[PDB]
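Written below as structure tokens is the structure these notes are about.
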Amino acid sequence: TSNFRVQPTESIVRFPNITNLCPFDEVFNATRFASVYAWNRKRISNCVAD
Amino acid sequence: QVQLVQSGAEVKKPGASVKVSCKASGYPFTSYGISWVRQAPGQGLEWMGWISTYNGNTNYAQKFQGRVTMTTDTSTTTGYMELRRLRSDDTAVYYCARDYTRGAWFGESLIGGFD
């Protein structure tokens, strides 16, 4: 007559971790900020953009 | 919960070197650097070392400019420290801390302290 099958109940997601976060705190929480004419430019790569 | 574990007491004699390790857990190891302070028995605190846990850059004071060396391992998130040329004035207690005064990536000074 037909085919029988069961269906999922819940759902799960797994991802590795949140490690070596990008240095956003260093840029935002710098003690002394430069002037507008001499704005400090930094390059951020190879990390997690939280 | 941020937890820091230090090694045991050392009974090293003058003319030898001391190796001490600090272990950190419960927080992002790379996000912050590692600082180490000291206190003589009966005196105030005395900073000795700082190191960024990202690029391996290290900072020392003038008193311990050429007396200590340090290494860090990100595989287990541990800090190994070698103190050389012991003297009779080196009996004290050393403490591990999470530095929030200097940046881990670029070394930019931050607003904070050992939390």
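Numbering, chain A: per Swiss-Prot, residues 315-364 in sequence.
Header says: electron microscopy, 2.5 Å.
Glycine too: its Cβ is placed from the backbone N, Cα and C atoms.
Reduced to three states, the DSSP call for A:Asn331 (mutagenesis position) is coil. Cβ neighbours of A:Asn331 (mutagenesis position) (same chain, under 8 Å, six or more residues apart in sequence): none. For the published mutagenesis A:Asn331 to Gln, Swiss-Prot gives the following note: Reduced viral infectivity.
Within 10 Å of the C-beta of A:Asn343 (mutagenesis position) we count 14 further C-beta atoms, all protein chains included. Annotation of the mutagenesis experiment A:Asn343 to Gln in Swiss-Prot: Reduced viral infectivity.
Mapped onto three states, the DSSP output places A:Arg346 (variant position) in coil. The note that Swiss-Prot attaches to the natural variant A:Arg346 to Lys is: In strain: Mu/B.1.621.
Taking a C-beta cut-off of under 8 angstroms and a sequence separation of 6 or more, A:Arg346 (variant position) has no same-chain neighbours. One natural variant named in Swiss-Prot is A:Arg346 to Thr, and its note says In strain: Omicron/BQ.1.1, Omicron/XBB.1.5, Omicron/EG.5.1.
Proximity to chain B (Cβ-Cβ distance under 8 Å) holds for the following recorded positions out of A:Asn331, A:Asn343, A:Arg346: A:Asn343, A:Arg346.
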